[PDB]
Amino acid sequence: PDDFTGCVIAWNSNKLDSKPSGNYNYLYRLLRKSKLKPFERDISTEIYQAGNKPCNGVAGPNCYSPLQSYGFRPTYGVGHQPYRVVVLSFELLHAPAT
C-alpha cells in the first residue's frame, strides 16, 4: 500500500529450502490484465476470461497455459538463490494495542 508501515526482512534459505525430492511445488502466473490492488492475494481458481471466446477445453491458437514452474538448480550462484521474505506490518490503529 501507499501508506505501508512496517519492516521487510529477507534472508537466504537455500540450505533450508532445498530437498532431495525437488522443489517442484512452487508455481507462478506472470500475466494479468490490470495491476493487483494493494494487499490482494490471487489463489481463487476461476477460469480467467481474458478474451471474448472460450478455449473450448482444447489446445490451439491464442490458448496457452499461464502457470509456469520456477527454474531453480543447485548450480545457481549466490544472489539468485531463493530468499525468504517476511513483511511485518505494524498497523497503527486506535484500537487497544495489547
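We number chain A the way Swiss-Prot does; in order, the residues shown are 426-523.
Here the Cβ of each residue, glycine as well, is placed from N, Cα and C on the backbone.
In this chain, no residue six or more apart from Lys444 (variant position) has a CB-CB distance below 8 Å. Here the residue is the original one, while Swiss-Prot reports the natural variant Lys444 to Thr with the comment In strain: Omicron/BQ.1.1.
Residue density at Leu452 (mutagenesis position): 10 other Cβ atoms are found within 10 A of its Cβ, drawing on all protein chains shown. DSSP assigns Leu452 (mutagenesis position) to a strand segment in the three-state reduction. Quoted from Swiss-Prot, the note on the mutagenesis of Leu452 to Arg is: Increased resistance to neutralizing antibodies. Decreases HLA binding to NF9 epitope. Increased binding affinity to human ACE2.
Among the natural variants in Swiss-Prot, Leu452 to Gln has the note: In strain: Omicron/BA.2.12.1. The residue drawn here is the original one.
Less than 8 angstroms from the CB of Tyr453 (mutagenesis position) sit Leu492, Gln493, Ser494, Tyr495, each of them six or more residues away in the same chain. What Swiss-Prot says about the mutagenesis result for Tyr453 to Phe is this: Decreased HLA binding to NF9 epitope. Increased binding affinity to human ACE2.
Variant annotation in Swiss-Prot: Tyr453 to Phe, described as In strain: B.1.1.298; the structure shown retains the original residue.
Mutagenesis annotation in Swiss-Prot: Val483 to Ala, described as Increased resistance to neutralizing antibodies; the structure shown retains the original residue. Within the same chain, no residue at least 6 positions away from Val483 (mutagenesis position) has a Cβ under 8 Å from its Cβ. The secondary structure of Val483 (mutagenesis position), as reduced to three states from DSSP, is coil rather than helix or strand.
The number of other CB atoms found within 10 A of the CB of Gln493 (mutagenesis position), across every protein chain shown, is 11. Swiss-Prot lists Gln493 to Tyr among its mutagenesis entries, and the accompanying note reads: Reduced host ACE2-binding affinity in vitro.
Natural sequence variation is annotated in Swiss-Prot for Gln493 to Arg, with the remark: In strain: Omicron/BA.1, Omicron/BA.2, Omicron/BA.2.12.1. In the three-state DSSP reading, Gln493 (mutagenesis position) counts as strand.
Here Swiss-Prot notes a natural variant, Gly496 to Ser, with the remark: In strain: Omicron/BA.1. Of all Cβ atoms in the shown protein chains, 6 besides its own fall within 10 Å of the Cβ of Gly496 (variant position).
Swiss-Prot documents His519 to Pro as a published mutagenesis change and attaches the note Increased resistance to human covalescent sera neutralization. Counting only same-chain residues six or more apart in sequence, none has a Cβ lying under 8 angstroms from the Cβ of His519 (mutagenesis position). Classification of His519 (mutagenesis position) by DSSP places it in coil, neither helical nor stranded.
Annotation note: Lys444 (variant position) sits in a coil segment as assigned by DSSP.
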